[PDB]
2 protein chains.
Amino acid sequence: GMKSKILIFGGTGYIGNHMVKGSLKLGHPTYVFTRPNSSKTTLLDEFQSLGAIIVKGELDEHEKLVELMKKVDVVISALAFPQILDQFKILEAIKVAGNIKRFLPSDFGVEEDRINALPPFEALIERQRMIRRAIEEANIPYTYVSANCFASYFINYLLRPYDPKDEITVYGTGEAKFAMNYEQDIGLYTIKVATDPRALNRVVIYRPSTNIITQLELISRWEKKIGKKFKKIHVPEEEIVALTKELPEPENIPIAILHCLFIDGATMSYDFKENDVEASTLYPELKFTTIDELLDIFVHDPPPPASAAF
Amino acid sequence: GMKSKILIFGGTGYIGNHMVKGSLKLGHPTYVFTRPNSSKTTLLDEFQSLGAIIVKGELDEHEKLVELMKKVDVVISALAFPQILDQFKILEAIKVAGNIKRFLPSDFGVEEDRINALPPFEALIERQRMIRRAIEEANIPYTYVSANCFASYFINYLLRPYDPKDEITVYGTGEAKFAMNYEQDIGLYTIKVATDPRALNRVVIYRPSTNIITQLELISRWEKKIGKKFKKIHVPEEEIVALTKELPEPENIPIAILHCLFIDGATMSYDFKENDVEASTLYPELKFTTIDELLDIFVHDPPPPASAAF
Ligand SMILES: NC(=O)c1ccc[n+]([C@@H]2O[C@H](COP(=O)([O-])OP(=O)(O)OC[C@H]3O[C@@H](n4cnc5c(N)ncnc54)[C@H](OP(=O)(O)O)[C@@H]3O)[C@@H](O)[C@H]2O)c1
Ligand SMILES: NC(=O)c1ccc[n+]([C@@H]2O[C@H](COP(=O)([O-])OP(=O)(O)OC[C@H]3O[C@@H](n4cnc5c(N)ncnc54)[C@H](OP(=O)(O)O)[C@@H]3O)[C@@H](O)[C@H]2O)c1
Ligand SMILES: CCOC(=O)[C@H]1C[C@@H]1c1ccc(O)c(OC)c1
Ligand SMILES: CCOC(=O)[C@H]1C[C@@H]1c1ccc(O)c(OC)c1
């Protein structure tokens, strides 16, 4: 009906699949752009059975992108780091088509316009800033989403629940606060804000009060849930910093991000601005899965671990 | 004709594919065991077009393995680290069938019975030793292959030829010697020795005199080949050792191996034993691609990088 038509790039991705499912769950006509050679064949079939329209092609196909843009209203990009500046191909098509009502570039992490990181990570988020500056320069309607930490991803990474080991690695002192959100919710809320007038040309941050914690607190709560105690092994901050300078790329990128997230506490090191919008306060009919609920999920039916591409 | 029939486990793997191709090139009837859900569909079609017989199944299918064992003469395992002890399923089937003429377990690296490493790596090669002990206890005919370093893999890992950076990382002093061999050759030679009476119940080491070098010498030669100088950044040994103790698994495994190969120089830290067989001395009609030739290949048509499973 009146539902805005949504085009998602990187829909088969780690976080992208949750945006595709959330879009369909909310009854939005959904277009998924995917490479002809993608190995996400079975995932694409699932999307198709849920009602999505699959469009195979390459970002280099300018004409195809323009013709596709003319058929939709909202464009969301969930592409990976290696393709951040490739989003300029998406942006060029949006500019030519001229009918797009909202563009959400691939952020879904830290709020890059208010935080700085070590060189390895700073270079990547500087690219995301370049995208933002171009959007604003062209007066393209947007929404910048800071989803903070992907919860299943980091519960898997930090707690290694699928590992029977007796020790646990802590980065830095482990006292830095951070916020983490369940991927399924990140996906749903992203679709909601992409069409909410309250998020037009604004930064939206996902920071529900029930999802703020520190590494030590997460370990403690997990220990209580499963009835086991771990020996905590800390990796000194100076140690982490040194590695970012000596290790090659892309090996040093994760290290620099670990420093930014769990040592500097970038997802919780700032206060909200006047124009900022915190997503959990937007829909009284929805809520973010809490940390206790998340841990329960890992006790009853834990999701597989993942590793971002660099 | 009268060629021995070869069954390869993990044939679709990084080194495994080179063994399958080498087996077919040498005219051996070749059986490839692969999981029903493998994503190596296009590689499998290639094997098939080359003459290989594909057999889909799981290692847990004891009866299937036994009936398969009965149809072949030689069994080679190129499975990954996570499945080392899973090789006991292959061994049980071999014991029951009773007709196998030679079994080559998944080693193709350092000579585990004469070297020791840091805990992260020591645990993995200890498993490989367990397999070797069971083979000998059961009087199963074997050949243990120490292929040393996979060259394309490590030229990519150490030189990052696909990276236009001005710096290069050196592990330790960079003075430790190591031997590396081209994957295509490792595969060919493995098939040759699997049927050479000279390799029956012996350790075979791939160490051609033209393929021995240090990190610094490798960097130097690469610099001359491409006409560019790099800034060398060293990672102290004590630094590498500390990481193996603080970083969680699997992350700490590669670090421990880097120490073993490029700091301890495990592939060149020993002299040959009386019963050792150095493969390059075996066939006057063949030879290992040299380091110079390997570098030339990376200048004209470099192979993509890779990452072992942990
Ligand atoms: N906040 C956090 O904790 C967190 C965690 C992870 C990631 N992130 C962020 O979330 C965003 C997406 O990350 P992700 O892990 O979801 O991405 P991903 O799964 O690695 O990749 C997303 C999609 O990119 C497409 N793609 C891959 N290579 C491509 C290429 N060469 N050219 C064109 N398309 C290509 C693929 O789709 P097809 O195969 O269909 O073409 C893939 O499904 C990024 O901005 C990332 O930084 C944040
Ligand atoms: N010397 C060196 O520099 C070096 C470098 C790398 C590796 N290595 C060694 O070479 C050997 C093989 O390494 P690799 O990297 O070639 O192996 P790989 O490519 O990681 O895997 C080999 C094969 O295992 C099968 N497999 C994967 N997961 C499985 C599971 N859960 N159950 C059963 N089968 C599974 C897959 O075949 P299907 O999909 O067909 O089932 C896969 O192609 C190892 O012993 C390794 O340590 C040495
Ligand atoms: C440290 C292990 O995870 C990562 O390397 C990257 C994928 C994680 C990530 C990527 C981009 C981000 O903005 C972010 O902040 C929440 C987190
Ligand atoms: C350092 C990056 O590579 C590795 O972590 C492992 C795959 C490399 C390897 C695995 C097993 C080995 O025996 C070996 O010695 C030559 C090398």
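Note that chain B carries Swiss-Prot numbering, so the residues on display, from first to last, are 5-314.
Header entry for method reads X-ray crystallography, 1.8 Å.
Every residue, even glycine, has its Cβ placed from backbone N, Cα and C.
Here is what Swiss-Prot says about this protein:
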type    : residues         : note
BINDING : B:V114, B:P258   : substrate binding site
MUTAGEN : B:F85 to V       : Confers some isoeugenol synthase activity; when associated with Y-88
MUTAGEN : B:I88 to Y       : Confers some isoeugenol synthase activity; when associated with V-85
MUTAGEN : B:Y157 to A or F : Reduced activity
MUTAGEN : B:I261 to H      : Loss of activity
MUTAGEN : B:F314 to Y      : Normal activity
MUTAGEN : B:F314 to A      : Reduced activity
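A distance of 17 Å separates the Cα atom of B:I261 (mutagenesis position) from that of B:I88 (mutagenesis position). Taking the C-alpha positions, the distance from B:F314 (mutagenesis position) to B:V114 (substrate binding site) comes to 17 Å. Only B:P258, B:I261, in sequence order, out of the recorded positions B:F85, B:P258, B:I261 have a CB under 6 Å from ligand 4. Long-range Cβ proximity for B:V114 (substrate binding site), meaning a same-chain Cβ under 8 A and a gap of 6 or more residues, is found for B:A121, B:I129, B:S150, B:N152, B:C264, B:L265, B:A270, B:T271. Within the set of recorded positions B:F85, B:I88, B:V114, B:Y157, B:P258, B:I261, B:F85, B:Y157 have a CB atom less than 6 Å from some atom of ligand 2. In sequence order, the recorded positions from B:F85, B:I88, B:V114, B:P258, B:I261, B:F314 that place a Cβ under 8 angstroms from a chain A Cβ amount to none.
When the alpha carbons of B:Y157 (mutagenesis position) and B:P258 (substrate binding site) are compared, the span between them is 13 angstrom. The C-beta environment of B:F85 (mutagenesis position), restricted to residues of the same chain at least 6 apart in sequence and closer than 8 Å, consists of B:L128, B:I257, B:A312, B:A313, B:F314. On a Cα basis, B:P258 (substrate binding site) lies 17 Å away from B:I88 (mutagenesis position). Remark: B:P258 (substrate binding site) has B:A312, B:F314 as non-local neighbours, by Cβ distance under 8 Å and separation of at least 6 in sequence.
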